[PDB]
Number of protein chains: 2
Amino acid sequence: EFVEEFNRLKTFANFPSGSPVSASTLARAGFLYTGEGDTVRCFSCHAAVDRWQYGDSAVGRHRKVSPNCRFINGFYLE
Amino acid sequence: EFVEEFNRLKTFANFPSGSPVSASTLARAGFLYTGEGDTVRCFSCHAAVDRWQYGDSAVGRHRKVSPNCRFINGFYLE
Ligand SMILES: [Zn+2]
Ligand SMILES: [Zn+2]
């Protein structure tokens, strides 16, 4: 279901507009919005990432927190 | 957008598995998959490279076709 980026993007309703990282960027990096604050969680490795700050890379933070995530490693590539 | 290696890697869905060079290696060398055959194109210098053969170096072929590419010269280094 969440293999599709659009389905991930739909979980971002009410995502804080004041966040330095956008909902589209986070969805692209494999994240789903948990609904609380700025906490997102990867559909694949289940790692959660929060406390986003200016200059952050959605993919960069994702790799840092979960270096062996299959999604980031291209496991779902058609 | 494509400055991020992962975004380049995502363009490789359906990239021929029989190719002597892998999608990850090509993405690392700054290439995006054009979707046709084994033709990839650099996000930075726009040079396209195809006809990959055993023993080929993704970065090597990239330099040969586009010696002044900013990406290969490290222009995007943080
Ligand atoms: Zn993950
Ligand atoms: Zn180039």
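Quick note: numbers on chain A are straight from Swiss-Prot, i.e. 22-99, in order.
Using the three backbone atoms N, Cα and C, a Cβ is placed for every residue, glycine included.
For A:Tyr75 to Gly, Swiss-Prot lists a mutagenesis experiment annotated as follows: Loss of interaction with TAB1/MAP3K7IP1; when associated with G-75. Non-local neighbourhood of A:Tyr75 (mutagenesis position): A:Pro41, each in the same chain, at least six residues away, with C-beta under 8 Å from its C-beta.
All protein chains considered, the CB of A:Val80 (mutagenesis position) has 19 other CB atoms within 10 Å. According to Swiss-Prot, the mutagenesis experiment A:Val80 to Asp carries the following note: Loss of interaction with TAB1/MAP3K7IP1. Reduced activation of MAP3K7/TAK1. Strongly reduced activation of NF-kappa-B.
According to Swiss-Prot, the mutagenesis experiment A:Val80 to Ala carries the following note: Strongly reduced interaction with TAB1/MAP3K7IP1. Reduced activation of MAP3K7/TAK1. Reduced activation of NF-kappa-B.
Among the mutagenesis entries in Swiss-Prot is A:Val86 to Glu, noted as: Loss of dimerization. Reduces activation of NF-kappa-B. If you take the C-beta of A:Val86 (mutagenesis position) and look for same-chain residues 6 or more apart in sequence within under 8 angstroms, you find A:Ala68, A:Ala69, A:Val70.
In three-state terms derived from DSSP, A:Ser87 (mutagenesis position) belongs to neither a helical nor a strand segment and is classed as coil. Cβ neighbour count for A:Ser87 (mutagenesis position) (all protein chains, 10 Å cutoff from its Cβ): 19. Under its mutagenesis entries, Swiss-Prot includes A:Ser87 to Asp or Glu with the note: Abolishes dimerization. Interferes with ubiquitination.
In Swiss-Prot, a published mutagenesis experiment is listed as A:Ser87 to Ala, annotated No effect on dimerization.
With a cut-off of 8 Å between CB atoms and residues at least 6 apart in sequence, the same chain places nothing near A:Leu98 (mutagenesis position). Swiss-Prot lists A:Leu98 to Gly among its mutagenesis entries, and the accompanying note reads: Loss of interaction with TAB1/MAP3K7IP1; when associated with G-75.
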A:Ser87 (mutagenesis position) versus A:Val80 (mutagenesis position) - Cα distance in angstrom: 10
Cβ under 8 Å to chain B, applied to mutagenesis positions A:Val80, A:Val86, A:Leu98: A:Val80, A:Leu98
